[PDB]
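Visitor: Let me give you the structure first, and then I'll get to my questions.
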Amino acid sequence: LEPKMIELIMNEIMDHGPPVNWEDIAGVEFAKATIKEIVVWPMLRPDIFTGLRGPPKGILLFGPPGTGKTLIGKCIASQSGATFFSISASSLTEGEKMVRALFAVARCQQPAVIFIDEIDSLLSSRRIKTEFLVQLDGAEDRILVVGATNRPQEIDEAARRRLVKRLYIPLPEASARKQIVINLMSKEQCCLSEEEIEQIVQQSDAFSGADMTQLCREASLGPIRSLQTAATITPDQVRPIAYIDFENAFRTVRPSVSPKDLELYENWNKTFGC
Amino acid sequence: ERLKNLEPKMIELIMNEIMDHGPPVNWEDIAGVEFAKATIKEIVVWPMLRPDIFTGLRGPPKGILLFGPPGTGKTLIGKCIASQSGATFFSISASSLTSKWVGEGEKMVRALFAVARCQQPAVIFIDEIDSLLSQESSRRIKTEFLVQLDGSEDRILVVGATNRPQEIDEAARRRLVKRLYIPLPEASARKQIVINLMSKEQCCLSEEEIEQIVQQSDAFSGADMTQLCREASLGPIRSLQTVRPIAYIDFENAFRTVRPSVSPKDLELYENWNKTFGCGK
Ligand SMILES: Nc1ncnc2c1ncn2[C@@H]1O[C@H](COP(=O)(O)OP(=O)(O)O)[C@@H](O)[C@H]1O
Ligand SMILES: Nc1ncnc2c1ncn2[C@@H]1O[C@H](COP(=O)(O)OP(=O)(O)O)[C@@H](O)[C@H]1O
């Protein structure tokens, strides 16, 4: 066990940031209900959820980017009283030692949630995948592996033997997009009407959760970015966020909003998903 | 493009693990530290937002130092600066810049700044920066960091954080002239943390029970206060035998978990350093 690798994992891979609550996650009502029931409760009380009825050792969250997979991973950790380790699969590419160290550290910090983003690149190098399967199969340890992917088609039958529950985390529905605007705007000075909120919701069809969050952030900076020179005005004097700030924000975010393959995800979800 | 001579993997490591992709942080998410918040809005955030107006020497500083004991909100502040300035946020511990291999630490520092340049405006947050700016590889990575910090189409802000501001070398100190003391939460800030965190839960605390929680958490950090609420939130399910709201007993039990990790800090050292070298409030 190299102390420099241990340091790297403790400093950069282990999460030390704010906790995440269920209410921070908009939509995905089914995923949240299922995770609470089959993952978090058994993680909190393995003395009652014995079995068989214990938590899975591995799950898969899948869907397009920015739908809340990492958020859900962090929430699993927070709500189960666990430590959270987050790493992208490519950062493992020494790789074998990194994987081993990652599980060793997690074992010392139990219960632990290990979140691996783009896990498809790990499960398809051969040597890294082998050591990872060694580690997950071995995992008595209170470790949950949460894999995330935008490419579930690259998660094969052998990988599905390890990631035994798989949940589709889709783009937010209208109700979820509304949820996000209201939640983020409640933290700001904002003067939107209910009609204007509905318009924002209608105009953000196909936006991800991350796009909705960047929309709101851009909208929040609109007032300051709209002041013309004449510096008298101090922060407390600036006007509230208004519909125009959102219309302007749409012009920033919409060009980064990707247009399509929900088919692939829905197909896979019907086949292998909860 | 400006990245064609860096190794693809070093780029992707910085892009994946060092660059933050997490939720935004708002000023209201940070309890207490009124002086630091007001100051930072004025001399950092507004200039970063309106560099058409805040030109030349009215621009933001190239670097600032946050100091105090662990868990007081330094990283939270760094991320809030980025959020509120419309900037990308990169966070790294100083030890993660170092390597056993000759020339590799310097390479990582150079890569970090090159990726930040591509993603500008950018905030680069460096934890335990005293280690980086200490007092041959240590000498060399320090020198390289200062080259990057010294080297203006650039819209990069370095935010260093330390529990040991006395150990930053004098020369390096001149690069971070703005130094803000981020202390342990005072009683009103502890209360605010409890209220904010319990507003997201099912909770039945009386006003008196809250005041009792605040009295009993003297000397707790913001992180301690957060761990306290987290442990209290899990009390109801942990009290079931083979769900009720959070109550005062869950906090009393939570105190027995958190308190063993809370120990007295050298607050005189921070206060004295803030008086002599810092912004003074
Ligand atoms: N369902 C959601 N509800 C609220 N916010 C979300 C949701 N999904 C994404 N976000 C916002 O976007 C950010 C990025 O989401 P993340 O969980 O990293 O997405 P993924 O891992 O699915 O790509 C989050 O930290 C959050 O601010
Ligand atoms: N001033 C504060 N207000 C609210 N929460 C805080 C504060 N300080 C710390 N916390 C909580 O503790 C966590 C860790 O704090 P962090 O900002 O990493 O501290 P530091 O960098 O000072 O060690 C934060 O993500 C937050 O949940």
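Per Swiss-Prot, chain A residues shown: 379-471, 477-507, 517-531, 536-626, 629-672, in order.
Quick check of the header: X-ray crystallography, 2.0 Å.
Each Cβ is built from the backbone N, Cα and C atoms, and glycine gets one as well.
Reproduced below are the annotations present in Swiss-Prot:
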- A:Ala404, A:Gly444, A:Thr445, A:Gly446, A:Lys447, A:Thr448, A:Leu449: ATP binding site (BINDING)
- A:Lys447 to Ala: Inhibits HR-mediated DNA repair (MUTAGEN)
- A:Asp500 to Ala: Inhibits HR-mediated DNA repair (MUTAGEN)
Visitor: Would you please pick out, from the binding-site residues A:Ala404, A:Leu449, the one with the fewest other Cβ atoms within 10 Å of its Cβ?
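Guide: Comparing Cβ neighbour counts within 10 Å for the binding-site residues A:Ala404, A:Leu449 gives A:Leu449.
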Visitor: Please give the Cα-Cα distance in angstrom between A:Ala626 and A:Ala629, rounded to a whole number; the 2 residues between them are not modelled.
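Guide: Computed span over the unmodelled residues is 4 Å.
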Visitor: Determine the Cβ neighbour count for A:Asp500 (mutagenesis position): the number of other Cβ atoms within 10 Å of its Cβ.
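Guide: Looking across every protein chain shown, the total is 25.
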Visitor: Are there residues of the same chain, six or more positions away from A:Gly446 (ATP binding site), whose CB falls under 8 angstroms from its CB, and which are they?
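Guide: Residues satisfying the criterion: A:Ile403, A:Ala404, A:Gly405, A:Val406, A:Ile565, A:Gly605.
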Visitor: With 9 residues left out of the model, how far is A:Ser507 from A:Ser517 at the Cα, in Å?
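Guide: So the endpoints of the gap, A:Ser507 and A:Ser517, lie 9 Å apart at their Cα atoms.
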Visitor: In the deposited model, 5 residues lying between A:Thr471 and A:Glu477 are absent; what is the Cα-Cα distance separating these two residues, in Å, to the nearest whole number?
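Guide: Across the 5-residue gap, Cα separation reads 8 Å.
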Visitor: Helix, strand or coil: which one is A:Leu449 (ATP binding site) in, per DSSP?
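Guide: Looking at the DSSP assignment, A:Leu449 (ATP binding site) belongs to a helix.
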Visitor: Quick one: Cα separation, A:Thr445 (ATP binding site) versus A:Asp500 (mutagenesis position), in Å?
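Guide: Given the Cα positions, A:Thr445 (ATP binding site) is 13 Å from A:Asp500 (mutagenesis position).
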Visitor: Can you tell me the CA-to-CA distance separating A:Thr448 (ATP binding site) and A:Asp500 (mutagenesis position), as a whole number of Å?
Guide: 8
Visitor: Other than A:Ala404, A:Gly444, A:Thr445, A:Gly446, A:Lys447, A:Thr448, A:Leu449, which residues of the chain come within 8 Å of the ATP site, judged by Cβ distance to the Cβ centroid of those residues?
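Guide: Leaving out the recorded residues gives A:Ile403, A:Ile450, A:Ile565, A:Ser604, A:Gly605, A:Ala606.
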Visitor: Since the deposited structure skips 4 residues after A:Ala531 and picks up again at A:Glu536, how long is the Cα gap in Å?
Guide: 8
Visitor: Please report the distance from the Cα of A:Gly444 (ATP binding site) to the Cα of A:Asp500 (mutagenesis position), rounded to the nearest angstrom.
Guide: 12
Visitor: Can you grab the distance from A:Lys447 (mutagenesis position) over to A:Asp500 (mutagenesis position)? Cα atoms, rounded to a whole Å.
Guide: 9
Visitor: What is the total of other Cβ atoms whose distance to the Cβ of A:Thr448 (ATP binding site) is within 10 Å?
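Guide: A 10 Å sphere around the Cβ of A:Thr448 (ATP binding site) contains 23 other Cβ atoms.
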Visitor: Counting other Cβ atoms within 10 Å of each residue's Cβ, which of the recorded positions A:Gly444, A:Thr445, A:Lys447 comes out lowest?
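Guide: Counting other Cβ atoms within 10 Å of each of the recorded positions A:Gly444, A:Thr445, A:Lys447, the minimum falls on A:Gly444.
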Visitor: Let me know the largest Cα to Cα distance in Å among the ATP-binding residues A:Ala404, A:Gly444, A:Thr445, A:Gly446, A:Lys447, A:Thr448, A:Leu449, as an integer.
Guide: 13
